[PDB]
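**Q** Quick one: this structure, given as structure tokens, is what I'll be asking you about.
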Amino acid sequence: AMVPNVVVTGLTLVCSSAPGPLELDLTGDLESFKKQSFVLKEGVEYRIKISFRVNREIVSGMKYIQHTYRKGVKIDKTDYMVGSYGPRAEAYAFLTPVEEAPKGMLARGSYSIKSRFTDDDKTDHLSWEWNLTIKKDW
């Protein structure tokens, strides 16, 4: 079937005070990102926005799962209800709740995030890895 039912097209950290965009294009080469970092200044709020298409049928029980790492070890597994989506033309977008970038030098450092977007079939609609560095400043 030429193109798959669920195509994850992008990840964006939506953050009002970041000086520049913070987008990953997930339709391209995913191997580019382990060389790139997103920087968040400590303490700022952000959301994560995942953009995806549903091309030809109901997806139920979508979930966005996040395993976060510091220094090679797993410090957090979080997952979010995405829900149910029917096929259409325009990409959909899913926004996590508002979170706060950690503050304090128990917080600052480099984090690596393994993301999956799945549903109830445990379909790998996509998995990708990216980096997040938390800093005293931009």
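Easy rule for this one: first residue shown is 1, then count along the chain.
Recorded method is X-ray crystallography, 2.5 Å.
The backbone N, Cα and C atoms fix where each Cβ goes, and this holds for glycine too.
Straight out of Swiss-Prot:
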MUTAGEN   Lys35 to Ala (Swiss-Prot position 99)  Loss of interaction with NGFR
MUTAGEN   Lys135 to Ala (Swiss-Prot position 199)  Loss of interaction with NGFR
**Q** Hey, does DSSP put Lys35 (mutagenesis position) in a helix, a strand, or just coil?
**A** helix
**Q** Looking at the mutagenesis positions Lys35, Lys135, which sits with the largest number of other Cβ atoms within 10 Å of its Cβ?
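**A** Of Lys35, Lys135, the one with the most crowded Cβ is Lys135.
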